[PDB]
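Trainee: For reference, the structure I am asking about is given below.
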Amino acid sequence: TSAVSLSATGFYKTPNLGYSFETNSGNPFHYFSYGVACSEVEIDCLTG
Amino acid sequence: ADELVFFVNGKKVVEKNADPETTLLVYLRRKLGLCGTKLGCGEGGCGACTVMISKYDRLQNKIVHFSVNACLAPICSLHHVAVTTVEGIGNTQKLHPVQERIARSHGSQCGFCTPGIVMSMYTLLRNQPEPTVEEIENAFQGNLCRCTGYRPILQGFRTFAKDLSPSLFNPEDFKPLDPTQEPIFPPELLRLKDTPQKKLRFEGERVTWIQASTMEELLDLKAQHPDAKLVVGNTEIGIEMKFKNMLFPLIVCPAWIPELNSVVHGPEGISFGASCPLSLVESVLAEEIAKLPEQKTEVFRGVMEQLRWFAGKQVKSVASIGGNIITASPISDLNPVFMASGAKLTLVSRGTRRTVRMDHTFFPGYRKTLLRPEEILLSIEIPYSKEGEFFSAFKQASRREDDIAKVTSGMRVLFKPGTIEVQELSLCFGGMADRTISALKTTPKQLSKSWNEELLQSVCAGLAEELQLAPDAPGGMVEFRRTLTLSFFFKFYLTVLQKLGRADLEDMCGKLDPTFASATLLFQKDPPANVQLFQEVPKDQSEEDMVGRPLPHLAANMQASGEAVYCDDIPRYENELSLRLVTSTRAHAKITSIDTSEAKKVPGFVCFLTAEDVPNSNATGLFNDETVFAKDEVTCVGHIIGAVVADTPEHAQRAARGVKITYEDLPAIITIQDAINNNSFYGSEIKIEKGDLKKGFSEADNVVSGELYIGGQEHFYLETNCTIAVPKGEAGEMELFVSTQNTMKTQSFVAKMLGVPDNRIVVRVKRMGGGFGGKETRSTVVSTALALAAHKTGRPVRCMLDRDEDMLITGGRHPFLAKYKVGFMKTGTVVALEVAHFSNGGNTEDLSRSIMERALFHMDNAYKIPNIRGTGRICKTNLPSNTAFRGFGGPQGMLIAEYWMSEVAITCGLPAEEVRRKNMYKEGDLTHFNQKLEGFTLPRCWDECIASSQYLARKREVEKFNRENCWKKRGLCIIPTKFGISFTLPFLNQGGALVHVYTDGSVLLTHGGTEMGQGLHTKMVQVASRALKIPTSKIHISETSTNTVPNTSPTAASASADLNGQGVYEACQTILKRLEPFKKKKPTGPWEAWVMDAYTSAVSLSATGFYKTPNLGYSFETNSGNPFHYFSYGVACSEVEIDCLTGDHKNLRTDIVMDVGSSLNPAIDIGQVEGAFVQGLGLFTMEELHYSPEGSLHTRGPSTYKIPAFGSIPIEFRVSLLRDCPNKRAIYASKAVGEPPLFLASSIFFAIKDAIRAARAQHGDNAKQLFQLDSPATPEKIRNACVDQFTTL
Amino acid sequence: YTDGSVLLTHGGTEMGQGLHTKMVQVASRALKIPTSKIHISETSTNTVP
Amino acid sequence: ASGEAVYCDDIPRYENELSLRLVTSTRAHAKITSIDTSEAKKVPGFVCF
Ligand SMILES: Cc1cc2nc3c(=O)[nH]c(=O)nc-3n(C[C@H](O)[C@H](O)[C@H](O)COP(=O)(O)OP(=O)(O)OC[C@H]3O[C@@H](n4cnc5c(N)ncnc54)[C@H](O)[C@@H]3O)c2cc1C
Ligand SMILES: O=c1[nH]c(=O)c2[nH]c(=O)[nH]c2[nH]1
Ligand code: FES
Ligand code: FES
Ligand SMILES: [Ca+2]
Ligand SMILES: [Ca+2]
């Protein structure tokens, strides 16, 4: 009722990327994800 | 189990189970999906459903073409016929010349009436490739348009005929017509012209329809079941079935039978078969009148004169002569002619045949004839006139009830040969009782009498006695009716003197006074002129910059082709339901019980919704004082009690009739006086008060007091209220498609009724087939109900009101009563003014207080008044709630101002234009609400208009006509206007936009405004195009939605171009700053390259925009602060000619000079001046709502509510936009345009009053100077104020 | 909207990975209102290009 | 879990809605020598290929 706008767009671009195959430089990624898994199995050697 | 077989647009249609009740309009829209053809009224008045029919005539061996209203043509009448709709003649890929020309010349605004207008003009061209101008106008008698003011349509189509500033369109560029390129007449139908016609039987849900092929089958069937209802054109049966709930389970249609269609030239007259359409009757009588001698054609010309102003081409093509006779309406225009002239009617039944001369016995009771149940009317013989036999026909200038109280008349006289002495005299009238009647007591007294003054006065006293009307005879207007019986006879009397004189005998009869001759002339409208003037853009302006150029409405082509989608044109979901509202039949009553038992037996019935079914809140309306569905209490005839949901609208309608309500009456408050008596108001008195009232009244040389009543107005948007709610089944989400100006309130009323957050509801508007303020708030009573229904069923639900429902439920412009007292000098200078205003608000507050506020801000109109008091009260009453109507309080206040001003001039004995001009404000003056008037253009508009209308010279010609004419008079007025621009609620002066640019460079722009015919979207594209510096062709607007732009104000107060133009402009500026670096780096490289570089640099190509009108906010406490951002200005001078004997009149000429700043778009702005002007003209002169004493609106369609037609507009109509008047306060220096011109139609009202004054001075006797002319100045009101020897006794 | 309810939309689409849930989570932290006041209804080219 | 979540094919069909089915190659690499549509046209409700 004071005529202020209640709508907005927002926007974002990941900064500082651009890898060169020609020079093998620049960052392809913004960060890396990591993790590790231990798995155990039992096989049946006669049936697969 | 006969198949029904016809063609639509060349394609064969086979219907194996045709239902007799299915109209062509429903079949097209719903079975074939061809939605170009529209529903505007369903009673034949509006023409929006007009299509063409072609068939092979066997009575002519030629292919014929005529137009019909789809809304009244049963598909069962259509076997072996070929239909063409708007989709069949062209589309946007290849427009038909007719479609191109209406579009390019700006004759399509909202677009809703455009296809029916196209089909009328198209049909005309198929029958007359080289029509005359008179023919082009006539083709549209049955076609109504509410937006255009008609001028552009006629102007556009005039290019088919006669076989400073730039222009609005270029006819040089119209594609030529090639008739060889029309669709072929379906070759299949010319083969089937060989097999003789076989009887057909169709069986529907309730009706059986027998299409009889021979007289024998017909009379046979009437012998065995006399109940079988004859249907020929359906132009009356269709009304009885759709509006008066009559059902006729057996119908026979005889239209194929040759003997019912024959035309036979004989000795006494010409016999027409009963099924002959009035269009043929017209055509052969025209041919006969033209080729035979005057003396043989008197009756013929009488018939023709009644056919002149009798429905359009669409109706006459199918309305039978027999049908009119047998319907036996008390207001038939034909039956008095047939009676007076003693036409020979032949009647047959199985084994019988008799002949009767039509006389008083032919009509025994209300809507009855002397036909035996088993008889049919075979034929009617229209007689030649004998030597010394004279005939006239007459009809009441208007129509206010369905069936009664419209005077219409046939008059015949035969002379003893070689004499002036009366052998036969027959005077027959309709609208004076419940049947066509003869003046049988009166006429025999005149036998042998010489045709002279004693005859005249003896016939007048006779008719006054023999046709006396009781003060409460049905249909009212008794004074006016009595006078017309007398006046119509007087015209016949003078006409007869004139005609006696032509046969040499002017020595026996007495010569006619040359000032009387004008009384007898048959209605003639001279050729229309028309000029439009506007400003060219600067020579330097890029040709891609369309701002200030006459660019056509973006959707005009699509509207002219029937491709533009309106709400009910949207395809139905498979599982979609229909809804019909159920409304109170009492003004004020407790509901004691509701019984739905009969509704439940209707097939496809789903449920009946009531207050109990609302999830959260039954409290809605702008001020929260209205119910979704009535609870315990109904408060007006039209109060919504509930809603039937069913599969189809037909089933919803029958099921709704099966809801029985029982009432116990409560004390009702109906009129403004009723509510004054009862202290029944919406809140407290509103007041503006400046200077010193006792001091000004003391100073004053003269003081005048009086009252004025101003009647309301129905918007009559050609598209009625319509909503589709589509439930999404998750989280309460719903999406609605609505014909509304207010998406925000729709959204928020839907959410509150459901108790879900606004964020779940989306409201989408593509366009409305007109709004005018009627869809500012009132559309929501349809929306909420629909939305409820869809929530309960989890199915889509739709409702579109029929005309009757819409006119009844949604309310109108506020009626106003004023009581004024004005004090002034002998010089004309007014010094003191007191006006207390009253409005009728009806049963909810809605916008009523804001409307009164507006009236009060305009009670000055154009004039400085140093000592002034205005008060406003809005009455609360048991009527439908009245609402916004283009003008919004303005035209009512301003008309009151001009009415006391008219009395100022007359009292001072001075010229109105001088008294006006010297009271006018000047630059920098403060209004009564203390707002300073900057950029005051009104004196320029005034001076340009006095000059271009040639007003002072025209005043002299008016004087001259008046001294030389006794029974017609002319009048001339020039009227100014000031109209404040901005919503009276300050915070509503905001708007927003959202723009996207896609990677191909195209732009998708949306804003909070809605398109209702005013070309808003067009202007906004023009704006964005200038602001982005790219062509309009790269920018698109597809719709308005709450989920693209939120919290928008309604499209209203003429401000939407102002508000959204800024919003759009800001969003474009934001896009332009983000593009700048790509522009600099690549300064010539096209727009698309900048957009793609921005995209692949990850720059955002989406933006909002927003704007608020600065510096606003008036307080009534202090009388300070600006309510308006700026003011619109304009002046209209208008000339009329009134017929003092009937009260009819011609609008001779109107000149408008309008200040629209530097127009954004002169074509649309001229468009808006004319359209608004012509609605004004309706308000003040034509449009009248009539209510029962119990508060039940009775005028619920075009048949009794008369908006301006093609033929009502000023013969010469000039509009100029003011040059060099840029408005720094608004977008690209333009001004709002939508509402300011409506009140300038005032000038016609005051011209009429000027001519009445002249009539009153002519026919005395003494007094009253300062007589009453209330608005609208209908023929009734005009005739009654022309006091003469006929009104007195 | 004027009832205080928020309609939110963004260019990502929901394929079972709980994205709108996360975006409703973010928006509620950013605005400092509960998640019940914020709705995401769909992804569309005519709201985010 | 309740089956009220709307996926694309759950959306109600319009009464005039048509259905489409793709026709695909049965050869890994080939010239199209002809397409004969005669049988397709005999199927009730066929509109076009
Ligand atoms: C927009 C509009 C404007 C109109 N304006 C006027 C006007 O200004 N003045 C005026 O006088 N009328 C007016 N009418 C009425 C019009 O003249 C009649 O509706 C028409 O002539 C009836 O003919 P129909 O073939 O359409 O009759 P239908 O509606 O088909 O039938 C009307 C009645 O006539 C009966 N009937 C038809 N033929 C025979 C037969 N041969 N034998 C026995 N009964 C028969 C039917 O049983 C039925 O009761 C208007 C109608 C419309 C829709
Ligand atoms: O000042 C106005 N407020 C409104 O809400 C409105 N609606 C309208 O049609 N004209 C106006 N004028
Ligand atoms: S819709 Fe048929 S005449 Fe108005
Ligand atoms: S354009 Fe003719 S009714 Fe609106
Ligand atoms: Ca209305
Ligand atoms: Ca009201």
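The numbering of chain B matches Swiss-Prot: 3-165, 190-1315, in order.
Each residue, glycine too, has its Cβ placed from N, Cα and C.
Annotations per Swiss-Prot:
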{"type": "DOMAIN", "residues": "B:228-413", "note": "domain 'FAD-binding PCMH-type'"}
{"type": "BINDING", "residues": "B:256-263, B:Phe336, B:346-350, B:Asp359, B:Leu403, B:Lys421", "note": "FAD binding site"}
{"type": "MUTAGEN", "residues": "B:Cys535 to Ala", "note": "Slows the conversion from the dehydrogenase form to the oxidase form; when associated with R-992. Abolishes conversion from the dehydrogenase form to the oxidase form; when associated with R-992 and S-1316"}
{"type": "BINDING", "residues": "B:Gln767, B:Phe798, B:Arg912, B:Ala1079", "note": "Mo-molybdopterin binding site"}
{"type": "MUTAGEN", "residues": "B:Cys992 to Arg", "note": "Slows the conversion from the dehydrogenase form to the oxidase form; when associated with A-535. Abolishes conversion from the dehydrogenase form to the oxidase form; when associated with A-535 and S-1316"}
{"type": "ACT_SITE", "residues": "B:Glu1261", "note": "active site, proton acceptor"}
Trainee: Looking only at C-alpha atoms, tell me how far B:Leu403 (FAD binding site) is from the residue listed as 'active site, proton acceptor', rounded to the nearest Å.
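Mentor: Distance between the two Cα atoms comes out at 53 Å.
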Trainee: Taking 10 A as the limit, how many CB atoms besides its own sit near the CB of B:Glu262 (FAD binding site)?
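Mentor: B:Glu262 (FAD binding site): 19 neighbouring Cβ atoms within 10 Å.
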Trainee: Quick check: with B:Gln767, B:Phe798, B:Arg912, B:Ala1079 left out, which same-chain residues have Cβ atoms within 8 Å of the centroid of the Mo-molybdopterin site Cβ atoms?
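Mentor: The answer, listed by sequence position, is B:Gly797, B:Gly799, B:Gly800, B:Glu802, B:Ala910, B:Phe911, B:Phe914, B:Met1038, B:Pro1076, B:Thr1077, B:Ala1078, B:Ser1080, B:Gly1260, B:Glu1261.
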Trainee: Does any of B:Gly259, B:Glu262, B:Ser346, B:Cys535, B:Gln767 have a Cβ within less than 6 Å of an atom of ligand 2? These are the recorded positions; tell me which, or none.
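Mentor: Cβ < 6 Å from ligand 2: none of the recorded positions.
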Trainee: Counting across all protein chains present, how many other Cβ atoms fall within 10 Å of the Cβ of the residue listed as 'active site, proton acceptor'?
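Mentor: Other Cβ atoms within 10 Å of the residue listed as 'active site, proton acceptor': 27.
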Trainee: Which of the recorded positions B:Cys535, B:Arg912, B:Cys992 has its Cα nearest to the Cα of B:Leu256 (FAD binding site)?
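Mentor: Sorting the recorded positions by distance from B:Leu256 (FAD binding site), the top entry is B:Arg912.
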Trainee: What recorded positions among B:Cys535, B:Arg912, B:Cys992, B:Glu1261 have a C-beta sitting less than 6 Å from any atom of ligand 1?
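Mentor: The qualifying recorded positions: none of them.
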Trainee: Given B:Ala1079 (Mo-molybdopterin binding site) and B:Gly259 (FAD binding site), what distance in Å do their CA atoms have, once rounded to a whole number?
Mentor: 44
Trainee: Fill in the CA-CA distance, B:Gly349 (FAD binding site) to B:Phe798 (Mo-molybdopterin binding site), as an integer in Å.
Mentor: 38
Trainee: List which of the recorded positions B:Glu262, B:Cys535, B:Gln767, B:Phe798, B:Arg912, B:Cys992 have their Cα within 10 Å of the Cα of B:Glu1261 (active site, proton acceptor), in sequence order.
Mentor: B:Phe798, B:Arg912
Trainee: In whole Å, how far is B:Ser346 (FAD binding site) from B:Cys535 (mutagenesis position) when you measure between their Cα atoms?
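Mentor: Distance (Cα to Cα, whole Å): 41 Å.
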Trainee: Of B:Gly259, B:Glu262, B:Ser346, B:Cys992, which recorded positions are close to B:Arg912 (Mo-molybdopterin binding site), meaning a Cα within 10 Å of its Cα?
Mentor: none
Trainee: Rounded to the nearest angstrom, how far is the Cα of B:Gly259 (FAD binding site) from the Cα of B:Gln767 (Mo-molybdopterin binding site)?
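Mentor: Between the alpha carbons of B:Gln767 (Mo-molybdopterin binding site) and B:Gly259 (FAD binding site) there are 38 Å.
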Trainee: Validating a neighbour-count step here. Other CB atoms within 10 A of the CB of B:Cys992 (mutagenesis position): how many?
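Mentor: There are 20 such Cβ atoms around B:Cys992 (mutagenesis position).
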Trainee: Cα distance, B:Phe798 (Mo-molybdopterin binding site) to B:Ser346 (FAD binding site), nearest Å?
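Mentor: It is 37 Å, counting Cα to Cα.
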Trainee: Roughly how many angstrom lie between the C-alpha atoms of B:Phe798 (Mo-molybdopterin binding site) and B:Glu262 (FAD binding site)?
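Mentor: Their Cα atoms are separated by 31 Å.
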Trainee: Taking every protein chain in this structure into account, which of the recorded positions B:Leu256, B:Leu403, B:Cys535, B:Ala1079 has the most other Cβ atoms within 10 Å of its Cβ?
Mentor: B:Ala1079
Trainee: Measure from the CA atom of B:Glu262 (FAD binding site) to the CA atom of B:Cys992 (mutagenesis position) and give the result in Å, rounded to a whole number.
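Mentor: Rounded to the nearest whole number, the Cα-Cα distance is 41 Å.
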Trainee: Relative to the Cβ position of B:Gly349 (FAD binding site), how many further Cβ atoms are located within 10 Å?
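Mentor: Taking every protein chain into account, the count is 24.
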Trainee: Which ones in the same chain are close to B:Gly259 (FAD binding site), with CB under 8 Å and 6+ residues apart in sequence?
Mentor: B:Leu74, B:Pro303, B:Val341, B:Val344, B:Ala345, B:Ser346, B:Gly349
Trainee: Greatest CA-CA distance (Å) over the residues B:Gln767, B:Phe798, B:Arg912, B:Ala1079 that the record ties to Mo-molybdopterin?
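Mentor: Largest Cα to Cα distance for the Mo-molybdopterin-binding set is 12 Å.
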Trainee: Please work out the number of neighbouring Cβ atoms within 10 Å of the Cβ of B:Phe798 (Mo-molybdopterin binding site), leaving out its own Cβ.
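Mentor: For B:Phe798 (Mo-molybdopterin binding site), the 10 Å Cβ neighbour count is 31.
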